[PDB]
Amino acid sequence: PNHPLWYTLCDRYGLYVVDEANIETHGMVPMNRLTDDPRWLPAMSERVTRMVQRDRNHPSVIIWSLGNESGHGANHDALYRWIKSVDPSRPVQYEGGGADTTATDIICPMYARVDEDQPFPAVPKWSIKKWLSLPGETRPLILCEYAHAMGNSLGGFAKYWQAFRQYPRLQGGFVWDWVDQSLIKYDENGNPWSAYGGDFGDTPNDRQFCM
Amino acid sequence: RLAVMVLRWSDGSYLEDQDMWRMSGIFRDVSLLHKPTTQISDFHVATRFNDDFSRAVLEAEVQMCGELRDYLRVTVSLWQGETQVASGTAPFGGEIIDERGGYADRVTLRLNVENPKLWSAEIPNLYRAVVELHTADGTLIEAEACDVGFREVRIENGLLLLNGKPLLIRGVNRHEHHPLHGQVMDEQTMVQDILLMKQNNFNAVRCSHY
Ligand SMILES: *[C@@H]1C[C@@H](O)[C@@H](O)[C@@H](CO)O1
Ligand SMILES: [Mg+2]
Ligand code: NA
Ligand code: NA
């Protein structure tokens, strides 16, 4: 959840908002070790429920998100249903555990390509065009992350937009991402420079992957 | 002496506007069939399966014309080559279907078949079903027959399945056309077409358009 003023500004300037619970357990093995554990359901519920209680009157918020990269666990299904019960006015989405689980109203993969399948075991990234028509699938597809804008990037951005326009149920996506997470450091002469992972003696680190 | 006046054009022509040569005449077989007064007038064969196709029920509905009699029976026998795998015998008289009763001139035989050999384009396993119309005490009145292929065709969850598996149709449309004989078909040409199709990895044909 963002600083409260963000929603006020989005209300007034006009931007559709995905409001997302502060739950990411990416580093667990497997990713859902905590989110499938009922002992962690209380801590998780509060991150979802208090978000909804705070932000539910903002018109700019059109979709709730259960968090990010926390696999798919039974705790997601419970909280998915909690929101659906308290606020039927907004769809609920969540990408974890394969992007099309029982805990999401929207097929919301990250970095599924336009035409090319990536058939990972358990959590494949289908071609977005193919994903829509998988046997029994009926939901809209909006990528929670796509077109990874790292450095000299956005090759093939037009391919996504051609597909979005051609396919009714391909309803766009959220680019990753808006702003480089570089930090300012100063040299011996007081001249500013842009710094990334590892530039603060921080270790282990992941270098420029924050930009 | 038979006399046949064949019209090239009729009101039927309005329903026969296929993209093809417009011809006319007696272009398929003519035959004489002799049936007894008491006769098999129709029969339907169905094959239904359990979840893994390890068990089947062959259901054969048989209809007769002629005078109904208590001594009349139908036997449906199922053969795999020279081996009879199943058989059932029953007198006529279907189940009650409504307030007026049932079909007294029909009977349905149900035959259990364990581990049936399934039909497909990949392996066209066939059984022979023989339908015997007879007196109870053993006098055959007539027999009819057909080849039987145990297979299930269904659409489930958006997929066309054959015996539980999704088909990939390698198909072609085929007209009944011969450069010399026009729209008259013969065994040799048919067989030639089938061998060529299969040799070129086709598994399916559409009877365009008749
Ligand atoms: C589809 C119908 C068929 O009869 C042909 O007319 C074909 C075009 O050659 O289109
Ligand atoms: Mg036509
Ligand atoms: Na679209
Ligand atoms: Na990153």
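Going by Swiss-Prot, the residues shown for chain B are 184-393, listed in order.
Using N, Cα and C of the backbone, Cβ positions are placed for all residues, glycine too.
Experimental mutagenesis at this site is recorded by Swiss-Prot as B:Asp202 to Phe, annotated: Obliterates all binding and catalysis. Neighbour count (other Cβ atoms within 10 Å of the Cβ, all protein chains): 7 for B:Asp202 (mutagenesis position). Following the DSSP three-state reduction, the secondary structure of B:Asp202 (mutagenesis position) is coil.
Here Swiss-Prot describes B:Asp202 to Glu or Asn as a published mutagenesis experiment; the accompanying note says: Causes a significant decrease in binding affinity in the absence of monovalent cations or in the presence of potassium ions, but only a moderate decrease in the presence of sodium ions.
Cβ neighbour count for B:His358 (mutagenesis position): 15 (other Cβ atoms within 10 Å of its Cβ, all protein chains included). Annotation of the mutagenesis experiment B:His358 to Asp, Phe, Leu or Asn in Swiss-Prot: Less stable to heat than wild-type. Causes significant destabilizations of the first transition state.
Under the heading of mutagenesis, Swiss-Prot lists B:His392 to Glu, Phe or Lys and annotates it as follows: Essentially inactive unless very rapid purification. Causes very large destabilizations of the transition state. Of all Cβ atoms in the protein chains displayed, 11 besides its own lie within 10 Å of the Cβ of B:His392 (mutagenesis position).
DSSP assigns B:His358 (mutagenesis position) to coil in the three-state reduction, placing it in neither a helix nor a strand. Note: the Cα of B:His392 (mutagenesis position) and the Cα of B:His358 (mutagenesis position) are spaced 8 Å from each other. For the pair B:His358 (mutagenesis position) and B:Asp202 (mutagenesis position), the Cα-Cα distance reads 10 Å.
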